Protein chains: 2
Amino acid sequence: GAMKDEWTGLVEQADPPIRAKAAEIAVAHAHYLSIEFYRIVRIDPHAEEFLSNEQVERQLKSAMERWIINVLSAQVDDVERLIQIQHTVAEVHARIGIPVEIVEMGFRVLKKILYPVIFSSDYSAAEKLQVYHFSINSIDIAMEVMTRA
Amino acid sequence: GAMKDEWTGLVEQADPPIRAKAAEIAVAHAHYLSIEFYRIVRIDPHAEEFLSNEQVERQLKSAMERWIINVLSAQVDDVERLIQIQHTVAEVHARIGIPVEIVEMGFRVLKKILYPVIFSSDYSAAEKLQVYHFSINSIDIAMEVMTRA
Ligand code: HEM
Ligand code: HEM
């Protein structure tokens, strides 16, 4: 697909030190990010409806942590598997009955809380920019795959 | 609204010199951005349908320039007016019959081509990071307002 070629290209184009630091950010903070994501998303009245028990909370947080690491640590050979995952998540969101714009709001929250983590790192400003750029484009590409399903 | 408070907060949190350079990038390069946006979007078969004549092309490019400048140059007192703008655009997209994932794809294209423009500026790496961050968050918050229709 066209999305596969873009995602693959994005990963292939990124230099090893940048992909390495993107993976570092993900692994180091995915747990924190998943917790903050849930807290902020819960505030939204239209989103709070879908989060009504500790089992859902536990499952979503673990799933979000896994998602963040998988996307940001993506290798070229992971792309095809990553694409199928987005389809799977879309199916689940569809069955639960979660509106696309509610999911999009989730992506915005994620991209929002990801930045201070990269900003507070000890990387150079040039490194922070490229890591954040790689991260944003990766998340947006994943969002498009998920929503176009 | 909660959306107004979020957009307001985003502008309030970004230091004046950073928002200033974001506005500078927008005005100086809105023309390039609108043209390249149109070219890339046209490649998508599902989006090419909505762009079938020179009158629409011409008006859309002009509309995009204004949109980019308005969003990236957002002041606190502009937030309320900007929200109404996104609603208006949403109405137009709805009447024409443009799918949400097609619009979302447009936003991804815009964010994608914005980065090399910021990267190519003569600002410091630290400035580029903060300008790019403000820009991404601004475009994303605007997209959510639009998609929430
Ligand atoms: C307001 C936004 C969102 C809400 C309310 C929401 C809600 C949910 C819920 C309730 C589940 C099932 C939990 C369970 O199994 O008990 C789920 C599944 C999942 N979500 Fe979302 N979601 C949102 C957005 C997102 C975003 C932005 C991502 C990734 C960037 C994401 C990734 C996933 C994953 C990986 C799963 C599990 C997939 C599976 O079980 O096969 N979600 N979501
Ligand atoms: C694939 C993506 C998109 C397609 C195919 C598309 C298509 C169109 C078309 C055909 C029009 C009619 C313009 C006219 O006839 O005068 C329009 C209006 C407009 N679009 Fe979109 N659009 C897309 C995404 C976007 C995005 C991402 C933005 C902003 C970030 C945007 C902003 C606007 C604005 C400001 C107008 C005119 C508003 C008005 O007339 O009041 N569009 N769009």
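The chain as shown is numbered from 1 upward.
Per deposition record, X-ray crystallography, 2.0 Å.
Cβ atoms are placed via backbone N, Cα and C, with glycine included.
Here Swiss-Prot describes B:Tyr38 to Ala or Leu (Swiss-Prot position 43) as a published mutagenesis experiment; the accompanying note says: Same biofilm formation activity as wild-type. Large decrease in O(2) affinity. In Swiss-Prot, a mutagenesis experiment is listed as B:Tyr38 to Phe or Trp (Swiss-Prot position 43), annotated with the note Same biofilm formation activity as wild-type. Markedly enhanced O(2) dissociation but not association rate constants. Highly enhanced autoxidation rate constant. Recorded in Swiss-Prot as a mutagenesis result, B:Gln55 to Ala or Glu (Swiss-Prot position 60) carries the remark: Same biofilm formation activity as wild-type. Enhanced O(2) dissociation but not association rate constants. Enhanced autoxidation rate constant. The annotation that Swiss-Prot gives for the mutagenesis experiment B:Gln55 to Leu (Swiss-Prot position 60) reads: Same biofilm formation activity as wild-type. 5-fold reduction in O(2) dissociation rate constant. Significant decrease in the autoxidation rate constant. Swiss-Prot lists B:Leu60 to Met or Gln (Swiss-Prot position 65) among its mutagenesis entries, and the accompanying note reads: Enhanced autoxidation rate constant. Decrease in O(2) association rate constant. Mutagenesis annotation in Swiss-Prot: B:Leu60 to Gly or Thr (Swiss-Prot position 65), described as Enhanced autoxidation rate constant. Markedly enhanced O(2) association rate constant; the structure shown retains the original residue. Quoting Swiss-Prot on the mutagenesis of B:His93 to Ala (Swiss-Prot position 98): Same biofilm formation activity as wild-type. Loss of heme-binding ability. Per Swiss-Prot, heme binding site is recorded for B:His93.
Separating the Cα atoms of B:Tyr38 (mutagenesis position) and B:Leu60 (mutagenesis position) is a whole-number distance of 8 Å.
Rounded to the nearest whole angstrom, the C-alpha distance between B:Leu60 (mutagenesis position) and B:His93 (mutagenesis position) is 12. Less than 6 Å separates the Cβ from ligand 2 in the case of B:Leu60, drawn from the mutagenesis positions B:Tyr38, B:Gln55, B:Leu60 in sequence order. For B:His93 (mutagenesis position), applying a Cβ distance below 8 Å and a minimum sequence separation of six or more within one chain yields B:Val103, B:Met146. Scoring each of the mutagenesis positions (B:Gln55, B:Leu60) by how many neighbouring Cβ atoms lie within 10 Å, the top position goes to B:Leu60. Cβ neighbours within 10 Å of B:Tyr38 (mutagenesis position), excluding its own Cβ and spanning all shown chains: 17.
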